[PDB]
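S.K.: Mind looking over this structure? Questions follow.
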Amino acid sequence: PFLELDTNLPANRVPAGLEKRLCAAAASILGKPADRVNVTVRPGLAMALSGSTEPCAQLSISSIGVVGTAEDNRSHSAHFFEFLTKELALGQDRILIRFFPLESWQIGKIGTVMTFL
Amino acid sequence: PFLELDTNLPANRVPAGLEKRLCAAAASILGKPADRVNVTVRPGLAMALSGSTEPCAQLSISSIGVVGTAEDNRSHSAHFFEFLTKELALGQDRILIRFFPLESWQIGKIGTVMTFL
Amino acid sequence: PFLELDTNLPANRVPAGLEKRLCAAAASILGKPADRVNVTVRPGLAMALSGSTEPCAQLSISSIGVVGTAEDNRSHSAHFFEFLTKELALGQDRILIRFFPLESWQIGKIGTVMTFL
């Protein structure tokens, strides 16, 4: 999985080691081995979420197979909201997630694509 | 809508409050309520646009329903170019936009997905 | 083409002028004129790749026509891995790429969309 988190929290208000805890949480939630989970955090950005520049965060989650239905994503969303609200000290109205299915021919890994591994 | 703006302008050359003005402009252009508009600005990046590292900006716009045709996007592009050229003091050859349709099952909101709200 | 590179290398460990060399490399690899190539580098991020927070980089490549098959992307991946491993002093296990086909109606250019140019 590929997780990307943009926030207007400054880096010094994003708890140390968030990327590592998010990586482990994602592995558990999405049912994927932790050595296949990728996390990118981009703090200190200028953001409006739902029209408001109060602290907020946007999460993007991309994966093969497991983020392509409403019913799967409803479950995933609940868990990721729980994780981020606590970590970032945000209410649920200050987080949004976007889910993006991927296919193996899209993933370049060790100089080839996942199709051939 | 979800707008993401990457620029090689340093943060101190991106006018204060851009994210708020872009949020209001997007609401007007895309015909969506301002409390559904999201904007993320990432300044100070290293960028080449059309082969050149002169100041520039890349905008991504994602939304349900309204960014999926050439004729819709032609109109949207004109307006967003007008907005950004003035705000960022850029010529039109230094901005590019990418439009991405989204579906409700992709949007995690308040711990569920938009499908169920 | 639109290339986006996220890294946890600090900006002062990303060689000067990387964005320019990546732009020229991409033009050669993807067979596109260099004045149509776009590169964005976002350094100093907090990242885990394959579960690990050691230095790493994620590259996204978006283009019309040339990134939509496994066999095309296998070739592209080899070249981009070669480029980035050397530039960033990373092993191949510390880089991942994602390929995203685009269509002309998605690209806002000079106030219109590529469809009409």
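What you see of chain A is 2-118, where the numbers are those given in Swiss-Prot.
Quick check of the header: X-ray crystallography, 1.4 Å.
Note that Cβ sites are derived from N, Cα and C of the backbone, with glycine treated the same way.
Pulled these features from Swiss-Prot for this protein:
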MUTAGEN   A:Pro2 to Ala  Loss of enzyme activity
S.K.: In which DSSP state, out of helix, strand and coil, do we find A:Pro2 (mutagenesis position)?
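M.R.: SS state of A:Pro2 (mutagenesis position) = coil.
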S.K.: Including all protein chains shown, what's the count of other C-beta atoms within 10 A of the C-beta of A:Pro2 (mutagenesis position)?
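M.R.: Other Cβ atoms found within 10 Å: 21.
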